[PDB]
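Asker: First, the structure itself, so that you have it in front of you.
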Amino acid sequence: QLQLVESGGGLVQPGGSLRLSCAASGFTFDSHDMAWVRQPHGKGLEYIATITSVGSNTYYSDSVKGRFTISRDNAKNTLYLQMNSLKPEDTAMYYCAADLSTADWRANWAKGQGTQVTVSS
Amino acid sequence: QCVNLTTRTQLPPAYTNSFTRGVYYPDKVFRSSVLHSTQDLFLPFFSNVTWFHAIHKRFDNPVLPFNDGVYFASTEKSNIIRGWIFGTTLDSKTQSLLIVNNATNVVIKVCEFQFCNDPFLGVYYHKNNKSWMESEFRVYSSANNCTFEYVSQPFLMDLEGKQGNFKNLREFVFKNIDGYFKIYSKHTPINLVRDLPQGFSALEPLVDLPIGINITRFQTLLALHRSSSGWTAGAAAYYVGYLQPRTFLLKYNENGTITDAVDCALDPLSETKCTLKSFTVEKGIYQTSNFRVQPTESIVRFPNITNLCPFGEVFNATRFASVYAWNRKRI
Amino acid sequence: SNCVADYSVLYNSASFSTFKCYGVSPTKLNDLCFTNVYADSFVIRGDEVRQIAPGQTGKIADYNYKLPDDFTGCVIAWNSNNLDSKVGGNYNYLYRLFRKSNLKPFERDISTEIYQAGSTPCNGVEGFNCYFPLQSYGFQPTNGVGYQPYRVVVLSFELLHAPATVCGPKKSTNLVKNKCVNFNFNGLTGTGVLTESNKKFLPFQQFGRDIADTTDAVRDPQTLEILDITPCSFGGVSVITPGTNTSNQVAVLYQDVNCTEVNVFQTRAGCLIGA
Amino acid sequence: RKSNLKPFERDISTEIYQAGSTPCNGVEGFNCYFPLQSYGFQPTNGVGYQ
Amino acid sequence: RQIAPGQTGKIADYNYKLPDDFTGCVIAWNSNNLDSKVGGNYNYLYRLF
Amino acid sequence: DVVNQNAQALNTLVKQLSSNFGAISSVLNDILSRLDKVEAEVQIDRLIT
Ligand SMILES: *[C@@H]1O[C@H](CO)[C@@H](O)[C@H](O)[C@H]1NC(C)=O
Ligand SMILES: *[C@@H]1O[C@H](CO)[C@@H](O)[C@H](O)[C@H]1NC(C)=O
Ligand SMILES: *[C@@H]1O[C@H](CO)[C@@H](O)[C@H](O)[C@H]1NC(C)=O
Ligand SMILES: *[C@@H]1O[C@H](CO)[C@@H](O)[C@H](O)[C@H]1NC(C)=O
Ligand SMILES: *[C@@H]1O[C@H](CO)[C@@H](O)[C@H](O)[C@H]1NC(C)=O
């Protein structure tokens, strides 16, 4: 079974730094396209970070562009995200999604469980 | 089969007069003993329709334009006219109505056809044991993107076409408004009254198709019969009239059929009949409309200024302003 | 065609971003009936839902998908960002950027001819003043909401032209003749007296109309017979009285009705009650 | 705002908005209001505040 | 900051909603001394979801 | 001329009922069974005028 267990959440100050993890098993890791998803309190879903199959392209939402850092693990197959220069409005449940990558027109984002992150002071 | 005709001959486009033919039921409402005035694409009365006849070695099947919609007629005894390739540049980019009425069923195929250049069906072997059988099925071979196909119920198979006198006749109307083939149709084998189409007969709708293509040309599909190596064009004829946005006045009878009609803009007497809304005009002097001289062409006269306006300096300025003091730029 | 449409379950679902109906109201869809219903599925950019209305212009409404100005339908659009977007942009969705003129409404265009920008004939290649008209969509889920893919269905229906093929869920009742009823014949509401008619309809027709163009005779869609709608409620009421200073006795003249309500005597002006 | 605003007119007057009763006459301080607040042109805000 | 017509949030979805034609004023003040209890004023019961 | 003039004045009045007058349809009940009352007020107001 595909398993996406998330860890590395909590509380942080405005301007601080964080790092997320996503324990990914049950699939070939470069066959599925990996992305980071947040869900604010009172809002819906939101994409903040996007990386391709071989990890050769790192893409960022405009509200988090130039501040976050997406990466990957090509030996233990675990998804990471270095969040830096944090802002108070980033209070959200940060999930972990994985595309099915089936024939380039279908998109099945295998949503994980998410770790609760609050940005308050 | 990319083999053209062996005995094709260039003949001039002979004309006839469409007397009152080509009037269709404009909508699906029942009227009774009224004179209803409508305005749509109509076949104007007393106009030239092209007399395309197929005779013994002397026939052309040209590419006819499709300005606003076309009339069609068919003076057959032998079922030789089948279908209509439609389209703009006559490729696989268009869809085409075909009625391959092979004396068994009303087999209609409305697809994107594999395109043909000189297409023909044909019956053969008629000296003995004919049975009206066909083999040369070259008007259709394959068809990708078949968006439609319909099979209507069979009709009275009138194989008996009596030689000489003019009885068996059909009348179709092919127009296209907002992707819709409002194909109007009427199957009238006329009784022999006096030798010619003269009288009145109204048309009625059969189908409507959600096609949505641009059409500026069409053709007409063919067959062959004789009692095409040793074969020629079979003895029949078809008529082409174009439709124009006219205005008619239409006398529905007691039972509800259009018995008599009045074109408005034919002659001033019928314009008077359209203004009074009656087919009988008593003695007097009547005012019809205004005399309206045509406009020739459009004349645009702007002053010869060529330098642009400072839209870069305003739309993409560097030092901005605020709502406390806005910069009224003068242009 | 040939089905019953539960428009309510298509409507009260909150999944749809834009549910804007044009010829009708979206609440009487469940009772009003139609003749031909067409669904037009296509995927567009985010803010381009503005350019799907009767009369809009732009780049979707002008070159590759136009609605006529007499449009009678509903437009459904919902965000499909979680099902269309890809990590490198979904290149499987395209649009015509370049067109020679405007496009006629409800007209598909599958032409691949190279749009000659300047004067040089391109001879079947792209390049300098040879612009390929069919661009692509970069559908990344990290995009802004104005570039996110919305799936749009234009649900046009052909209304008041023909016998009906698609009608919503209302149960029919039994037919009542020769009585002043409040009828609903396949979409039209009226109030009259239904008698069996002698009018003969051609089978592509349903509705007989009089000189004021009101529905005079119908075809029952359940059993295909022809009825005859005669109105109720003839005439007016006139009160015959002596002076109030003489009596309070009155008479009542119902003008030009038969004695239907019901001394009671049939004057040639109508039924006269109380004289 | 001090009075009725007529259209196409800039209110560039450097008279200080006195709301209460203390006469200010051109300085700030005790109830001497100043409606000319500033723009935060930082990229940190939400898209409804840009 | 979620008592507004048309907006979303915890105030604007589960327990309160404003109309778009609203006139009037939204009045509050510093009331830390007026409702707060030492262990917490859990006598002000509310429905969260 | 008296009989004809009264009859033509009645037939004109009857044939004015098949006129849109700006509205969607001359049929009152089709407007009454397509639109909500807030817009049926507009279309019926054109017909009444
Ligand atoms: C039909 O054609 C002839 C010759 O082309 C022409 O003289 C005649 O006026 C035409 N008829 C009409 C009604 O235009
Ligand atoms: C109407 O139909 C009846 C039916 O028998 C027929 O007798 C009559 O001649 C028809 N009248 C007209 C004007 O068509
Ligand atoms: C002004 O700026 C816009 C976008 O910033 C650009 O698309 C446009 O071409 C510019 N106008 C010029 C350069 O005249
Ligand atoms: C409905 O049922 C009746 C008999 O119960 C039948 O005559 C009729 O044809 C049916 N309707 C349709 C559309 O077939
Ligand atoms: C209606 O009036 C007619 C004469 O106008 C009369 O013969 C008939 O009996 C009346 N109807 C009834 C139900 O009494």
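Chain B uses Swiss-Prot numbers throughout; the residues present, in order, are 14-69, 77-247, 255-358.
Including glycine, each Cβ sits where the backbone N, Cα and C put it.
So Swiss-Prot lists these for the protein:
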type	residues	note
MUTAGEN	B:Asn121 to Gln	Partial loss of biliverdin affinity
MUTAGEN	B:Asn234 to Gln	Increased resistance to neutralizing antibodies
MUTAGEN	B:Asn331 to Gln	Reduced viral infectivity
VARIANT	B:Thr19 to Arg	In strain: Delta/B.1.617.2, Omicron/BA.2, Omicron/BA.2.12.1, Omicron/BA.2.75, Omicron/BA.4, Omicron/BA.5
VARIANT	B:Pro26 to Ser	In strain: Gamma/P.1
VARIANT	B:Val83 to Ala	In strain: Omicron/XBB.1.5, Omicron/EG.5.1
VARIANT	B:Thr95 to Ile	In strain: Iota/B.1.526, Mu/B.1.621, B.1.1.318, Omicron/BA.1
VARIANT	B:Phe157 to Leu	In strain: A23.1, Omicron/BA.2.75
VARIANT	B:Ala222 to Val	In strain: 20A.EU1
Asker: Here the variant positions are B:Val83, B:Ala222; which one has the lowest number of other Cβ atoms no more than 10 Å from its Cβ?
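Answerer: Ranked by other Cβ atoms within 10 Å, the variant positions B:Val83, B:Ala222 bottom out at B:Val83.
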Asker: Tell me, if you would, which residue among B:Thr19, B:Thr95, B:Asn121, B:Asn234, B:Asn331 (recorded positions) has the fewest other CB atoms within 10 Å in the structure shown?
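Answerer: Comparing Cβ neighbours within 10 Å for the recorded positions B:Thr19, B:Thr95, B:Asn121, B:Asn234, B:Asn331, B:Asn331 has the fewest.
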Asker: Far apart in sequence but close in space: which same-chain residues, 6 or more away, have a Cβ under 8 Å from B:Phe157 (variant position)?
Answerer: B:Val120, B:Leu141
Asker: Which one is it, among the recorded positions B:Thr19, B:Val83, B:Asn121, B:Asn234, that lies nearest to B:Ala222 (variant position) by Cα separation?
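Answerer: When the Cα distances are compared, B:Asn121 comes out closest.
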Asker: How many other Cβ atoms sit within 10 Å of the Cβ of B:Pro26 (variant position)?
Answerer: 11
Asker: Sub-8 Å Cβ contact with chain D: please pick out which of the recorded positions B:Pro26, B:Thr95, B:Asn121, B:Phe157, B:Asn331 have it.
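Answerer: Checking chain D against the recorded positions, no residue falls within range (Cβ-Cβ under 8 Å).
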Asker: Using B:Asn331 (mutagenesis position) as the reference point, find which of the variant positions B:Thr19, B:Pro26, B:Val83, B:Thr95 has the shortest Cα-to-Cα distance to it.
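Answerer: Nearest listed residue in space: B:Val83.
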Asker: For B:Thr19 (variant position) and B:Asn234 (mutagenesis position), determine the Cα separation and express it in whole Å.
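Answerer: Counting only the Cα atoms, the answer is 33 Å.
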Asker: Which of the recorded positions B:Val83, B:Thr95, B:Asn121, B:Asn234 has its Cα nearest to the Cα of B:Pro26 (variant position)?
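Answerer: With Cα distances computed to B:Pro26 (variant position), the winner among B:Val83, B:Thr95, B:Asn121, B:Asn234 is B:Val83.
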Asker: Whole-number answer please: how many Å between the C-alpha atoms of B:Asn121 (mutagenesis position) and B:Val83 (variant position)?
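Answerer: With the alpha carbons as reference points, the distance is 22 Å.
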Asker: If one measures from the C-alpha of B:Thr95 (variant position) to the C-alpha of B:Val83 (variant position), what distance in angstrom results, rounded to a whole number?
Answerer: 20
Asker: Could you state the CA-to-CA distance between B:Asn234 (mutagenesis position) and B:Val83 (variant position) to the nearest Å?
Answerer: 16
Asker: Quick one: of the recorded positions B:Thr19, B:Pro26, B:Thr95, B:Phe157, B:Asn234, B:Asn331, which have a CB under 8 A from chain C's CB atoms?
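Answerer: Cβ contacts with C, in sequence order: B:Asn234.
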Asker: Anything from the recorded positions B:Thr19, B:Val83, B:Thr95, B:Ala222, B:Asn234, B:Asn331 with its Cβ under 6 A from ligand 5? List those in sequence order.
Answerer: none
Asker: For B:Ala222 (variant position), name the DSSP secondary structure in the helix/strand/coil scheme.
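Answerer: B:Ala222 (variant position) sits in a strand per DSSP.
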